[PDB]
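Colleague: Take a look at the following structure, please.
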Amino acid sequence: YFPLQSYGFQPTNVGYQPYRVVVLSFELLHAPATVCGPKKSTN
Amino acid sequence: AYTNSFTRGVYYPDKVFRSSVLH
């Protein structure tokens, strides 16, 4: 035995449906910024 | 086989400048 289990996703299924999920995790550190909002810089 | 570490093996804990302070 191994712990793997498989779903059986059918179009007729609502918590029974497949769900796509993305988790955005944000690296707050005092290192250089590299991912930023589109807000434009000034002089 | 071994040797003494002395006062070796210390690093800046975070990327923040600090000066004249006992952190």
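We number chain A the way Swiss-Prot does; in order, the residues shown are 489-501, 503-532.
Quick check of the header: electron microscopy, 3.1 Å.
The backbone N, Cα and C atoms fix where each Cβ goes, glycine too.
What Swiss-Prot notes for the natural variant A:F490 to S is this: In strain: Lambda/C.37, Omicron/BQ.1.1, Omicron/XBB.1.5, Omicron/EG.5.1. In Swiss-Prot, a mutagenesis experiment is listed as A:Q493 to Y, annotated with the note Reduced host ACE2-binding affinity in vitro. One natural variant catalogued in Swiss-Prot, A:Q493 to R, is accompanied by this note: In strain: Omicron/BA.1, Omicron/BA.2, Omicron/BA.2.12.1. Swiss-Prot lists A:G496 to S among its natural variants, and the accompanying note reads: In strain: Omicron/BA.1. Record note (Swiss-Prot) on the natural variant A:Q498 to R: In strain: Omicron/BA.1, Omicron/BA.2, Omicron/BA.2.12.1, Omicron/BA.2.75, Omicron/BA.4, Omicron/BA.5, Omicron/BQ.1.1, Omicron/XBB.1.5, Omicron/EG.5.1. Quoted from Swiss-Prot, the note on natural variant A:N501 to Y is: In strain: Alpha/B.1.1.7, Beta/B.1.351, Gamma/P.1, Theta/P.3, Mu/B.1.621, 19B/501Y, Omicron/BA.1, Omicron/BA.2, Omicron/BA.2.12.1, Omicron/BA.2.75, Omicron/BA.4, Omicron/BA.5, Omicron/BQ.1.1, Omicron/XBB.1.5, Omicron/EG.5.1; May enhance affinity to human ACE2 receptor. Swiss-Prot documents A:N501 to T as a published mutagenesis change and attaches the note Reduced host ACE2-binding affinity in vitro. For A:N501 to Y, Swiss-Prot lists a mutagenesis experiment annotated as follows: Increased binding affinity to human ACE2. Here Swiss-Prot notes a natural variant, A:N501 to T, with the remark: In strain: 19B/501T. According to Swiss-Prot, the naturally occurring change A:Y505 to H is described as follows: In strain: Omicron/BA.1, Omicron/BA.2, Omicron/BA.2.12.1, Omicron/BA.2.75, Omicron/BA.4, Omicron/BA.5, Omicron/BQ.1.1, Omicron/XBB.1.5, Omicron/EG.5.1.
Help me picture where these features are in the structure shown.
Modeller: If you take the C-beta of A:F490 (variant position) and look for same-chain residues 6 or more apart in sequence within under 8 angstroms, you find none.
On its own chain, A:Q493 (mutagenesis position) has no residue at least 6 apart in sequence with a Cβ closer than 8 Å to its own Cβ.
Under the three-state DSSP scheme, A:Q493 (mutagenesis position) falls in the coil class.
The Cβ of A:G496 (variant position) lies under 8 Å from the Cβ of no residue that is in the same chain and 6 or more residues away along the sequence.
Within 10 Å of the C-beta atom of A:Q498 (variant position) sit 9 other C-beta atoms, taking all shown protein chains into account. In three-state terms derived from DSSP, A:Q498 (variant position) belongs to neither a helical nor a strand segment and is classed as coil.
Long-range Cβ contacts of A:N501 (variant position) within its own chain (separation 6+, distance under 8 Å) are none.
Other C-beta atoms found within 10 angstroms of the C-beta of A:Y505 (variant position) number 10, with every protein chain shown included. A:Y505 (variant position) falls outside any helix or strand according to DSSP and counts as coil.
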